Amino acid sequence: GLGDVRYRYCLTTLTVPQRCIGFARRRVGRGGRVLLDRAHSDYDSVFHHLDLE
Amino acid sequence: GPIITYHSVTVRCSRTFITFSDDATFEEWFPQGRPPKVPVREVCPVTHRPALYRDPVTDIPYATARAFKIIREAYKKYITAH
Amino acid sequence: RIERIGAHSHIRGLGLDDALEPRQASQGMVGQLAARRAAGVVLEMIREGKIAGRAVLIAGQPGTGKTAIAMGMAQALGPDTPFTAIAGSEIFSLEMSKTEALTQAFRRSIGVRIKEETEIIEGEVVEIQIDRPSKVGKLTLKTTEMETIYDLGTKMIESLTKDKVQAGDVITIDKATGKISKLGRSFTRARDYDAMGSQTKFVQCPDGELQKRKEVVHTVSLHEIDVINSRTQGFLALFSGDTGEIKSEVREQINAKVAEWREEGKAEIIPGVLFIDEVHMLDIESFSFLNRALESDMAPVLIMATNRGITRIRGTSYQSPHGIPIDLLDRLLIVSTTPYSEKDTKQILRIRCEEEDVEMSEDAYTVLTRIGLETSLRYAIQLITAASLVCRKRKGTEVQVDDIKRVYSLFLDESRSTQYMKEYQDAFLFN
Amino acid sequence: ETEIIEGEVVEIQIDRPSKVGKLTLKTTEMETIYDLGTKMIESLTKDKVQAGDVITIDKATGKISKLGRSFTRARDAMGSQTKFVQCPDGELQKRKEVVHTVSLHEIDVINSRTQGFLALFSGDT
Amino acid sequence: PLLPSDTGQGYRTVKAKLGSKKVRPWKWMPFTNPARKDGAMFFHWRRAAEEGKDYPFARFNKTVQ
Amino acid sequence: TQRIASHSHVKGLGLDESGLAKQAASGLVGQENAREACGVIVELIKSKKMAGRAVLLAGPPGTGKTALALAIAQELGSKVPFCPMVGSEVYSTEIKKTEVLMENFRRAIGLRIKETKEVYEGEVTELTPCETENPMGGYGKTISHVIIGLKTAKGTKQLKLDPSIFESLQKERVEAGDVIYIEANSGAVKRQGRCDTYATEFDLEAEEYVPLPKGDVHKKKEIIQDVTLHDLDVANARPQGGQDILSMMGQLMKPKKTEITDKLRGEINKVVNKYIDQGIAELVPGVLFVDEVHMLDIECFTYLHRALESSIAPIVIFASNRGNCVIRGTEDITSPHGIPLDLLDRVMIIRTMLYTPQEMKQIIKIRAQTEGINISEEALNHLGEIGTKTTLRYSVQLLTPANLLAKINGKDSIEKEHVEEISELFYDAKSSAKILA
Ligand SMILES: Nc1ncnc2c1ncn2[C@@H]1O[C@H](COP(=O)(O)OP(=O)(O)O)[C@@H](O)[C@H]1O
Ligand SMILES: Nc1ncnc2c1ncn2[C@@H]1O[C@H](COP(=O)(O)OP(=O)(O)O)[C@@H](O)[C@H]1O
């Protein structure tokens, strides 16, 4: 509800070291290198619930 | 001979242990050493992507029969040169 | 739980007092008081077990509890005494002659009880040490009274190492057999390590001295002995039931050996009971064979059931009372069952309602009782649970006579079915 | 689809213990070498295969489907009871899609017991 | 709350694929920006071959009116 | 999908929630009282309280009852098993009749076994002991317990392993670079195969590398399956032991069926009661349908008395279109549907009636929908007449041949003339009898 156009983050896991990554979004960087930026939010310390408790 | 101690000390609580005969018995019995060392990939040079088939002599993973012929050409040429 | 409410689940015995007077209601039974008297006498004599070869038949109208009487008998008898019920049509088989089948049933009915002393020890696994090189072993045990320490046998070593028992456990070993059995882990035994391993309950430390002797008793049937020793690895055939033509020399040899074991206190025999239903289904061959089958000492009492009257002898054209040749008829006595009265029917239906756990109106009882009397008891028994289901569909509890009429209309009865078939005879072929 | 391998083995070195078989499966065009599993070694031995022979190797099973020897003798030619074959060509690995047709009876009988096939042949199921 | 970056190495497992692939060279070449009317000559680390290409980044010349 | 069957059109009894019968629902018409009776029967089945009850359906030729039983089963769903039966099956040359009957009763009772399990998986990373000289006396070269580094695709870890298990894992071919099945609470361990990763680079790899396990190590979840206790009887009665000499001996002989003794049945009852009372298993008693009961003999009816009386017999149904005929086996005895009076007494009964021609029109319309074939009305009325004189099935069969003829004509809908040539082509009961006459 805060309305930040660019601060739209989402959950996901990784391919090889699969696990709850936390609210994260991809972003381009210098030298045309994409980088994953993992956020830090109200549930930062509890990023493992699963099944939508 | 192989002297082994299966003396299960139940002491309250249960406990057990094993005393091998000697370092030789321990080593043959627990030799281990060095990890699996998964190998590295390889690809066919001329077609620049992996080939199931591979040179019987130099083991180069050649894909096509024609790849084989041309690599044999380059081989014999190299040896003729040196 | 595998059981389910059965037509004859309500039966729990015979309801006879000590003087064998039947009680007007007891362990789910009432009626045919003369039949209850006779059955009580039969059960008493079976307990006496001093005589062999006696036989008795039950005759009467169909659907008058004859099977119920037999089942009450079997229940009251108890599990110790062997028992077996079979149907006449079942003997006819494509694997064996009928005579062999009758002999098999007879021998099944009788049982033998074997008694023999034991010699065992049991205690905590106080400590064990095994010394693989043969293997040298040392071990100790204890109980709630004292403790002891013993050497370890090489075959004992193999036994235990295959058992893979953990120190501190509670077990029991027999010297002669040298076979161990775990009897439940103990506080220290299942205290286990830091490592998980498993979780388990506990048992109390044994008591008394390690050595205990003690006596064990077993029981087996004659047919079982016959089969097990017959083919020399015919043992697995016991389940497969593929036994064929068990020879007679085997029968006589077993009879001799069992007799001699008997009179020497080695074991005690027990005269079982055998019941055959629809006895009229037997041909004349079976009548002939069983007619003599009663002289052999190993003769469990027989009980038969049939409602016929002056019917053709199976396999021939001869009418005889219940279709059984007079030769057998003079060898046994009979019991008759009368059709039930009015109020007794009310009692029976109330008992069955209690069985079903469905309690309903009094007018319903009156109407249903009269309807069953007119038509049959069995149709009333069918209507009980049907009315229960209908009323539960109404979402109420007390079944009402209107619901009874609804269900009665829903499910035509025998008389209504034949009346219908009359309504259009040409409906079904071959009339 | 089958996707099996075949060719003509020029030779094999006995894997003295070392499962390195000289898998010189030289087709008319090509050649290579490979390893040789112990199961593979015993298979070659028991089948009494010979060097310079044409054989086809199951991909997954590795069964040594015997096929005889190579053209090196005949279009020297060694005449006997054993069948003779020339050398195949090109890709040792190749694909081959196949079809079959069977009434439900065949499946019933085949899966009926251990050897339903001979029951069919004898028709005594 | 950090950010992993792309990794291409991972392990010493890439002996080949380079000898057949030359590293296209880069040079600190001069250049001019069209957006600068005076065309001030500045420099880029272009990959050599990418020489003379118009200044690709000066296409944003949108202004008020 | 499936070439249309004689009852594919039906899909459900379609009784209103109150139990009353919607006039037409999922392919049904008329017989509303029969539909409500079937509703009561399915209610009884779902009750599960009762046991051993059975019904019989009396209906003229042109069974139909097939549809009723099928709809009953469909409403029952797949949650509960159900098996068909045909009277001729009783006549077998390998086992006695009563054996077949008791066997079919046994196969009608299903079960559901619930069993939980736990294991640890992964790839063997390392292995080390917990050496300690603390043990009494002797050179203190002793291992307190073993440390095993295990890796799943989820990650890696190690656990505390007692000294005894190292001997076990010696037993198995435990080596760096392979995966294993470590039963947590029991200690079972095995060697699936070396990690596929090595084979990845392998140019030839005759062995069959197992892949890398995925997910947590600490899981084997709950296993589940269902069977008919008859399959349990088959499995247990004859031990399998396919390796033993006896196994070779069996495969020499042609496998057959043996009359299973009743003691095995009682023992199965005891063991299943023990499993169920612990909650491990779950029983789902089924129901049985035997058609043309009239085809049986007296032996089987008399035995069915005993079988029905049992408190384990699953519900069963029958059907017959035979009048008061002479009972087979019996030389003279005649009874409705050739069923002895005594057996008739202890069973329920339902009846079906004739069908009015309007009902025929409805059913024919349903069948044309089922086949997905458009019909012109004149065809509807003509075939209604045909069924009026003929039976229902005679009229029904004419659908597809006529549709096909129309396709040959290039038309799509069938018309009066098409059914006319079809009618002349094939003869009904009376016309066929006359031409025979
Ligand atoms: N006096 C009674 N008390 C209780 N139940 C009865 C009585 N009479 C009959 N029944 C019930 O009705 C059934 C009667 O069947 P029965 O006549 O034994 O069959 P059959 O004619 O094959 O012997 C019994 O199974 C029993 O459950
Ligand atoms: N014998 C019968 N008694 C009552 N209804 C029947 C009968 N036969 C068929 N029907 C009716 O015909 C419709 C379709 O049944 P059908 O598939 O023809 O059964 P069958 O092929 O066994 O005759 C059903 O809706 C049913 O109501």
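Per Swiss-Prot, chain F residues shown: 12-448, in order.
Quick reminder: no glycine exception, Cβ is built from N, Cα and C everywhere.
Noted in Swiss-Prot for the protein shown:
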BINDING   F:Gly70, F:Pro71, F:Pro72, F:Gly73, F:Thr74, F:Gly75, F:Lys76, F:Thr77  ATP binding site
MUTAGEN   F:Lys76 to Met  No effect on interaction with NOPCHAP1
MUTAGEN   F:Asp302 to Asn  Abolishes ATPase activity; inhibition of MYC- and CTNNB1-mediated transformation
MUTAGEN   F:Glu303 to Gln  Reduces ATPase activity. Decreases interaction with NOPCHAP1. No effect on formation of RUVBL1-RUVBL2 heteromeric complex
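Between F:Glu303 (mutagenesis position) and F:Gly73 (ATP binding site), the C-alpha separation comes to 12 Å. The number of other CB atoms found within 10 A of the CB of F:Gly73 (ATP binding site), across every protein chain shown, is 15. The 6 Å Cβ screen around ligand 2 retains F:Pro71, F:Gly75 from the recorded positions F:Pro71, F:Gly75, F:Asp302, F:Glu303, ordered by sequence position. Mapped onto three states, the DSSP output places F:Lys76 (mutagenesis position) in helix. What surrounds the ATP site, by Cβ distance within 8 Å of the Cβ centroid and not counting F:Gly70, F:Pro71, F:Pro72, F:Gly73, F:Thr74, F:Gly75, F:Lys76, F:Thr77, is the set F:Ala330, F:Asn332, F:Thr363 from the same chain.
For the binding-site residues given as F:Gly70, F:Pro71, F:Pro72, F:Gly75, the lowest number of other CB atoms within 10 Å of the residue's CB is seen at F:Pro72.
Sparsest Cβ environment among the binding-site residues F:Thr74, F:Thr77 (other Cβ atoms counted within 10 Å): F:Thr77. For the pair F:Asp302 (mutagenesis position) and F:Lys76 (mutagenesis position), the C-alpha distance works out to 9 angstrom.
For the pair F:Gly70 (ATP binding site) and F:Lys76 (mutagenesis position), the Cα-Cα distance reads 8 Å. DSSP assigns F:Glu303 (mutagenesis position) to coil in the three-state reduction, placing it in neither a helix nor a strand.
Less than 8 angstroms from a Cβ of chain C: among the recorded positions F:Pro71, F:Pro72, F:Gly75, F:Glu303, that describes F:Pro71, F:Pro72. Ranking the mutagenesis positions F:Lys76, F:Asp302, F:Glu303 by C-beta neighbours within 10 Å puts F:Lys76 at the top.
Under the three-state DSSP scheme, F:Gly70 (ATP binding site) falls in the coil class.
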